[PDB]
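Engineer: Let me begin by handing over the structure; questions about it come next.
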Amino acid sequence: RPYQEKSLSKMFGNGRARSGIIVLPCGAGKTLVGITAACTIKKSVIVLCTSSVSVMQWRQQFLXXXXXXXXXXXXXXXXXXXXXXXXXXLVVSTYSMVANXXXXXXXXXXXXXXXXXXXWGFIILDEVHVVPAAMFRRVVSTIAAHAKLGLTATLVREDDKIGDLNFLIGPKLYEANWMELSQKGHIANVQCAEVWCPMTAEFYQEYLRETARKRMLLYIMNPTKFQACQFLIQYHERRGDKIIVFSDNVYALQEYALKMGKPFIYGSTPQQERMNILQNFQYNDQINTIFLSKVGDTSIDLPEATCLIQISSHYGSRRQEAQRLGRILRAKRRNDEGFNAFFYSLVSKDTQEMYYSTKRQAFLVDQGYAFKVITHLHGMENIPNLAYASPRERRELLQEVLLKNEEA
Amino acid sequence: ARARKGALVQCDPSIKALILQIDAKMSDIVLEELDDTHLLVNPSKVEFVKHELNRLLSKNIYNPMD
């Protein structure tokens with residue numbers, strides 16, 4: 001990819017003594033850039049990752065290059081260990097395993113052999129936006145190499161600590177514009193859209209009488225959000241496109257999941273059921289609407305479903321939802337003549353959550369994506385299958401929300 | 001057969017509830033509740049009832065975007 005050689009030209013310029021951060025999309029090949037840099041340096045390279053799936057991907061890249069089984073390419077994890085050799089090495093480690101404090105499973109010595117014997121020379125950190133934390137400062141404080149590299153896709157955080165990475169690892173060298181990359185490769189056009197649904201009177205006065213995170217249980221459970229949600233679901237099913245529903249709250253995800261009758265993936269869920277739901281979403285055309293929480297978004301991103309719906313949200317964590325949204329957008333690439341990606345933000349008027357979703361839309365403006373407002377698409381008035389459209393169901397839902405407030 | 005002078009206020013139900021909250025905090029504001037989108041309000045407060053509205057929609061909206 002041209003931008004990858006545009007990033008490698010900086011390494012080809014000076015050669016020795018260099019450190020910086022390279023911003024590349026998730027769908028791009030930053031791991032290939034790490035492989036090329038590993039071929040240019042030829043030394044013990046350590047790749048800092050947070051999940052085993054990324055370790056398996058880096059191992060697959062090592063297989064795409066050459067060798068992995070002979071005593072040279074090592075693997076560090078809490079399950080097994082593998083030997084290494086000087087002058088050339090490729091190993092992937094976990095942040096929580098290298099960090100620690102005093103808990104030990106007779107494996108911290110195996111890491112202190114890679115760090116004690118001084119077999120290093122190249123540092124690779126996956127997702128640098130997570131570095132602003134004490135454990136990563138300890139990791140950097142326990143390592144020292146000749147060349148450092150930071151592979152990440154985003155860096156927008158409101159912790160005011162992203163600027164420290166300019167001296168902890170190095171200043172950002174190349175930031176690729178996702179619009180020009182969309183022109184190089186169709187990574188699904190980004191259509192940002194907020195749905196403005198009216199707010200009922202009872203949920204408005206009860207919403208004002210509530211506060212903190214409890215008023216979210218009155219912002220999400222609005223009947224017009226169920227009507228507009230069903231209208232968007234039936235609309236996308238009529239267009240023949242799969243639907244992914246995001247929710248920062250597990251309770252709302254279970255409510256919409258059970259009321260819509262679709263599979264759901266949330267916390268404390270068996271992994272076999274998660275894999276079954278994933279296979280049903282990949283193969284079965286009857287399941288075109290999945291309800292995914294943060295566990296289903298951080299662990300895996302699927303290239304299907306051009307329809308992304310956002311209902312639940314948390315205060316301040318708008319940039320993280322923009323990063324996950326960006327992961328689902330960049331995950332969809334196949335060079336199509338159309339390829340229209342639709343992001344809907346179900347927001348209710350006069351609520352305290354839309355005013356942060358606007359900050360998320362500001363993050364979506366900083367990336368160059370297109371944003372437009374949507375009050376209501378004509379067609380919901382012709383859907384007799386809408387729930388909570390009658391005053392009876394609205395009063396019953398009001399009583400259910402009041403009971404939910406009495407439980408919390 | 002009876003006629004009283006007041007101030008007819010026409011607004012959406014949410015703004016109506018907000019005006020009812022103004023009358024709940026300051027009193028001597030709303031004279032009658034006509035329907036879901038109309039209210040009988042003391043005229044000498046209307047401007048205030050307007051201005052306070054702006055204030056309560058300035059505290060609600062926030063959005064500094066800075």
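Residue numbering: from 1, along the chain as shown.
Per deposition record, electron microscopy, 4.7 Å.
Using N, Cα and C of the backbone, Cβ positions are placed for all residues, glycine too.
Okay, so Swiss-Prot annotates it like this:
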- A:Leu24, A:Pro25, A:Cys26, A:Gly27, A:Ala28, A:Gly29, A:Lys30, A:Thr31: ATP binding site (BINDING)
- A:227-381: domain 'Helicase C-terminal' (DOMAIN)
- A:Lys30 to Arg (Swiss-Prot position 392): Lethal in vivo. Defective in translation in vitro (MUTAGEN)
- A:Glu127 to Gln (Swiss-Prot position 489): Loss of DNA translocase function of TFHII (MUTAGEN)
Engineer: Count the Cβ atoms, other than its own, that fall within 10 Å of the Cβ of A:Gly29 (ATP binding site), considering every protein chain shown.
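Structural biologist: A:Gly29 (ATP binding site): 15 neighbouring Cβ atoms within 10 Å.
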Engineer: What other residues of this chain sit with their CB within 8 A of the center of the CB atoms of A:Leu24, A:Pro25, A:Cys26, A:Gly27, A:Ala28, A:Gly29, A:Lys30, A:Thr31, the recorded ATP site?
Structural biologist: A:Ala153, A:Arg330
Engineer: Using DSSP reduced to three states, classify A:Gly27 (ATP binding site) as helix, strand or coil.
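Structural biologist: DSSP assigns A:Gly27 (ATP binding site) to coil.
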Engineer: At a 10 Å cut-off from the C-beta of A:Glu127 (mutagenesis position), count the other C-beta atoms across all protein chains.
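Structural biologist: 20, counting other Cβ atoms within 10 Å of A:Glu127 (mutagenesis position).
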Engineer: Cα-Cα, whole number of Å: A:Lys30 (mutagenesis position) versus A:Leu24 (ATP binding site)?
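Structural biologist: One finds 6 Å between the Cα atoms of these residues.
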Engineer: Calculate the distance in Å between the alpha carbons (Cα) of A:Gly29 (ATP binding site) and A:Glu127 (mutagenesis position), and round it to a whole number.
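Structural biologist: Per the Cα atoms, A:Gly29 (ATP binding site) and A:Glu127 (mutagenesis position) stand 14 Å apart.
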Engineer: Name the residues of the same chain, 6+ apart in sequence, whose Cβ is under 8 Å from the Cβ of A:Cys26 (ATP binding site)?
Structural biologist: A:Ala153, A:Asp301, A:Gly326, A:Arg327, A:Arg330, A:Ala331
Engineer: Pop the Cα-Cα gap between A:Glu127 (mutagenesis position) and A:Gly27 (ATP binding site) into the table, whole Å please.
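Structural biologist: Here the two Cα atoms are 14 Å apart.
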Engineer: Could you round the CA separation between A:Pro25 (ATP binding site) and A:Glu127 (mutagenesis position) to a whole angstrom and send it over?
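Structural biologist: Approximately 11 Å lies between the Cα of A:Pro25 (ATP binding site) and that of A:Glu127 (mutagenesis position).
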Engineer: Distance between A:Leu24 (ATP binding site) and A:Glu127 (mutagenesis position) at the Cα atoms, whole Å?
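Structural biologist: Cα-Cα distance, A:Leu24 (ATP binding site) to A:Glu127 (mutagenesis position): 10 Å.
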Engineer: Between the Cα atoms of A:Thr31 (ATP binding site) and A:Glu127 (mutagenesis position), find the distance and write it as a whole number of Å.
Structural biologist: 12
